[PDB]
Number of protein chains: 4
Amino acid sequence: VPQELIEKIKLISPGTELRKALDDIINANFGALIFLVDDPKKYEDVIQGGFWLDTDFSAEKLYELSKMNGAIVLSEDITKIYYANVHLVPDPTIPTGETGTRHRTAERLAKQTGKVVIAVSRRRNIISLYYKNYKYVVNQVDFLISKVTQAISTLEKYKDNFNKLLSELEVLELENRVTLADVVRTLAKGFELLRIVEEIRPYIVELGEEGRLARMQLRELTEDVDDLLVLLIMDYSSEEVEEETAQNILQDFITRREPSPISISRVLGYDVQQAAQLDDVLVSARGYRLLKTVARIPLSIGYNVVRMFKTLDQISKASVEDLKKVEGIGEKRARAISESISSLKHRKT
Amino acid sequence: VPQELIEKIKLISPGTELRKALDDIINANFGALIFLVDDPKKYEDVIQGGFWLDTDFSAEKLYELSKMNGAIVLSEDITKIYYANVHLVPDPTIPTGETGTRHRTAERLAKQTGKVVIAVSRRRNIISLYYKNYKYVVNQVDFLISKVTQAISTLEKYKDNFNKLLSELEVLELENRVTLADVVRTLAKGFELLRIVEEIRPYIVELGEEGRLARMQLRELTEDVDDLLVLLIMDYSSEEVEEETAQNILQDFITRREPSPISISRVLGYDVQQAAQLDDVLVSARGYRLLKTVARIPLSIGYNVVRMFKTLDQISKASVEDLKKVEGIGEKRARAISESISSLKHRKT
Amino acid sequence: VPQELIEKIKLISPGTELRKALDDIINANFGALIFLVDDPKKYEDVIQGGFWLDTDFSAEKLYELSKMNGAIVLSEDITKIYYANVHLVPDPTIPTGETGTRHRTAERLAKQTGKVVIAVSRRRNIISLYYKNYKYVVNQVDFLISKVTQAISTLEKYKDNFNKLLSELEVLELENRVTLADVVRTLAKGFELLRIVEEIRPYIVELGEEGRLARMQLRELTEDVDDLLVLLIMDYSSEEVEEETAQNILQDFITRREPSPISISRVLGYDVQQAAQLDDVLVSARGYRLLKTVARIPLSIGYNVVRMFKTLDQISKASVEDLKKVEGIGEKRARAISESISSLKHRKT
Amino acid sequence: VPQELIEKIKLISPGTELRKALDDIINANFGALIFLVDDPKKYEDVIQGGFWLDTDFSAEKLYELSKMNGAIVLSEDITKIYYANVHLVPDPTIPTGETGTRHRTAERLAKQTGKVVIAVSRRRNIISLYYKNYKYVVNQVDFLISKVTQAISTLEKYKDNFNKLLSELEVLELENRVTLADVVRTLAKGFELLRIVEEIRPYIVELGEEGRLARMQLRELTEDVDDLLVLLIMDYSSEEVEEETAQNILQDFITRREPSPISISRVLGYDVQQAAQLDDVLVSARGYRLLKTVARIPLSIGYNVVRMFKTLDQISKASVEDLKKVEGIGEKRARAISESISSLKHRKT
């Protein structure tokens, strides 16, 4: 979905005076056919009849005008009403797959001029936006709230399962009993969860000002999940991996690749092709997750800690003095590392 | 609900171009009477008047045609519009319990020809589908989302109670203090939960493409519940039971039998007839649940482990070497069994 | 709300053929005026004109008839349609506070005859039922689902807070550090929760068949809460209290009395009048809750256990042999008591 | 939003007979123009024509009258209907930004007289209230329930994250390993949560009687959160702070200031300007939170306890006799302090 078109969709998103007018028009079963231009003179050959207005835009004015037959011409910045009650005459030879004169005119006119045209028919409650060779149908808020509320409820269930997987993983991590199956299962659930977020994003955007609570909910449910998955990938990949690399593996499984167990464990660098194999592959966390998240050790410095001790298990055996040899670890960070791991072992295992 | 009819319901489920047309028609309070055939010539005696069209189907075309009186005839694959504005004349002597000419014609015509007929009346918002001697009323999405959203909320409450029962059961299992009441109570709640899933399934299907988020939610809430109940049955039945057997006992209590406490404990092989007796019956888990789920030991091999040690309590006493005598247990699986049980005992009991 | 009237409300609750007819009638903005009798002859002086039908009831027939002016007369069991299009002429001198002829007739006629009369006006979507001197307005399902869904969401929040209070209470109970404030706070939240249930009950009933999922949700959220509160009262009242007594104290605080902290602790037998005092009053559980709920000891027998040891703290000190002296405690129940308390102390404190 | 105007909004809030009338009027697409006065004679120059009624108010009467053209005049206490079908003639020179005669009259008339005027137009479903130079649009309940239900769902997600932050904080507090980042992160989430409450409050008020369940939900979700945040501020501010002071810092971050991490930690008295610094600042709780909340020690007395021991860590080392030296601590409060801390250390760390 081009960014060019997304800028146009903003024009009619909940919160704008234009959208407010269009909601009133839909509510009254008036139709609408609206043409957005910056220089009316340049387009005087596709504009016939009607009334020259040249007056400041308002929602109420647009509403009143739409009671009349034909079309309305506004400035692109939606600050002026230029014409009302006009006949729009785009080139009839331009292909269109729309139905009815109103929507066939709209799509032809947008194709012909490279401008936005908005059509509302009298009996439906959708707003059809046309820009160049684009068509975007904009939905009512109540339809969008419904899908988004469902998506959020779905995200809650994925997130709860993710937390359960993770808390079990933690236990296994601290006891050094993790298998590849355990990692992959946890990553998959994380990947799927953020996929759902990506898929609902267009709905969220369409909601405009009415999507504010929805965005807050997404943010709260997904807050640290991306960082968490990146750290897991750095901790459990077959060979050592830089952060931005792990970030890309996340990007890949969120958007382009399917998060099947074999696919994940393969891209983590393991050579398995049967799902049952994962249970037999023993893995040991590098320790990045615990270092950044719990001991609050910056990644740049955690590299050196992993450089020296290789795995979490060995880090958990190091004394404060042992840790202090690392490039970046003073007594502050050394006790942070030492005490936070041991605290965790005590309470969790 | 025959699979034959379910295939027909798909034709008008959310997501299809046909359903899209019918939603528009309902929205406009046009009526509709639609007859699905593959060879119009064969049915020319029940088709009178109207217009021969023989043109490609589209939703917009169907919508336009439905503005006219009478009926429309489409191909069974919904790829052609054959006739519009026709008079349908099924045998008047065919019994029908429908009301009004439109729906009496629809049901007679479907009975007579063995084909699908769809009726929409002008003032109601339901789609009535008729196939042979079948009638299926298809609901609007908003009605279906409402029931399904409620069903899901109900499932959440059952699932939370199930998790509480289970976590208590776990504690009892690990301390070897389980009574039959504890098992039965946990199975019952599990059985009821999956019953609710079975009952809402027809709603989910009716939702078609609009049921996608709903299916994801069901999947997340019920993910491992069936396996879990099967393992419980294998662990607590009076005498040893094969997996597929336990699977059938699950099937029975989900569909045909009522999950009353006495009924469950009876079919598990216990001879009680008063609910108060269950508290006095001491049981000891075989260990299948812990072996498959936590130690990741495949069922086929767990059989041998249960063969040798009989109960979880005895398995928890076995040393690695002890376990290693089993057909299938190498040092890997032996430490898996040993360490995962002891880890659990430590953290939970 | 008299049970007499509740039986009448059932006649028009979701799920009945009559309610189905009335929904169609409301949906079509026909009005309705319906008179329920068992012997039409006896009431021939209030019935004028119209058509004598004397035919079997169906929803579709009622719907069709309601297209005509005037009133319809059905049998009380809603199995016969007796009259349509009649003029109802109750005594004009009978007081009524209704508006419009339709509803003034309905209430006068019900008062005069002691029968049910149903009025639906054309522009509103409510069903007004009149029985004797009673009027009950029946709501649409969508209005009721909305309030009930909210009530349930509210119950979830009360229940979560109740579980938190209880789990803290447990800890305090097991360490013998409970204060009156802790008990009262927990009872209050429990009392309020079940009040909400009582208040939403009329909505649930009005929903009829459409209230099925709602009832399941209530049941899951409140399952053991009443028993739990009764046991708390038996454990913490100033002097010993029989079960049915504690049951009544529950009944009182659910229905007639306000669950303020002073009020609760006063009726539990404590002489405080300032809320700040509760923090200074030390209490020790009798042990009924733990005995019935965790050790599965029947109340009748728990009495003897409390008879002998007085408090949970002392019960937790008793050896198996010690416990075995009680009337009803064999080695089975003695280890149940002993082991379940100690297990709990280990895991929780 | 002036309290003066809020009193007027109450007049038309769900639950009032007036609001009930207006809902019926909106439902029937009648319009309404209603003028609230206490002495009709004083305003006889803006009231022309119509019918002098001088009769008791009821919703049904208002509904009936509104079927006529023009305006209705009620007493300010909404106990009398004075006029119906009148022509309202406010000074035409009074500025107004409203559209259509009905709403331009309403706003001019309210400005001119200092009284309330209510306008309902025929095609929209909003109630416009005008008081002096104020305009307040009152929404339908279904619109308000939607936003409020969303707000509550959002609050649930904030509250869960708050509980997670807090439980981690607790662990850190008890082990004396807290950093400023940990405090600030927890305060921020708390501040944001209560902001959401403040923002939804106007919606809650607009709901009137229909906001009852919504208020209960807010109360349950936010019950002790303010006290909790105040105690955190007293425990972690750079230098000692009185309760009412901490209360104001809460007030500030809820209403006027943005709860950014640097902003919070700055006003707590720490001199940081880079967010990454917070991880390196070690802090030790004074102990107010644990003293008031868990040991049930009144703040007034906790002051003396903090006076003597300075920090929670030192309080946790004190023996009963040690504690008893404090002004206000007898053996009761001394064991309360001692035992509740040690209990917590055992179970949590």
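Quick note: numbers on chain D are straight from Swiss-Prot, i.e. 7-355, in order.
Heads up, header says this was done by X-ray crystallography, 2.2 Å.
Even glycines carry a Cβ here, placed using N, Cα and C.
Annotated features in Swiss-Prot:
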- D:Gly76, D:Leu94, D:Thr107, D:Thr111, D:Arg128: 3',3'-c-di-AMP binding site (BINDING)
- D:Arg130 to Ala: About 90% loss of c-di-AMP formation (MUTAGEN)
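Distribution of Swiss-Prot features across the structure.
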| residue | record | Cβ neighbours (10 Å) |
| --- | --- | --- |
| D:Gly76 | 3',3'-c-di-AMP binding site | 18 |
| D:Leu94 | 3',3'-c-di-AMP binding site | 25 |
| D:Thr107 | 3',3'-c-di-AMP binding site | 10 |
| D:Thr111 | 3',3'-c-di-AMP binding site | 24 |
| D:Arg128 | 3',3'-c-di-AMP binding site | 12 |
| D:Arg130 | mutagenesis position | 16 |
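The record assigns D:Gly76, D:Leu94, D:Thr107, D:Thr111, D:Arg128 to the 3',3'-c-di-AMP site; their largest pairwise CA distance measures 18 Å.
Separation of the C-alpha atoms of D:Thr107 (3',3'-c-di-AMP binding site) and D:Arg130 (mutagenesis position): 15 Å, rounded to the nearest whole number. Taking the Cα atom of each, D:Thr111 (3',3'-c-di-AMP binding site) and D:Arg130 (mutagenesis position) are about 17 angstrom apart. Residue pair D:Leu94 (3',3'-c-di-AMP binding site) / D:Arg130 (mutagenesis position) shows a Cα separation of 21 Å. In three-state terms derived from DSSP, D:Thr107 (3',3'-c-di-AMP binding site) belongs to a helical segment.
Annotated pair D:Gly76 (3',3'-c-di-AMP binding site) and D:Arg130 (mutagenesis position), C-alpha to C-alpha distance, rounded: 18 Å.
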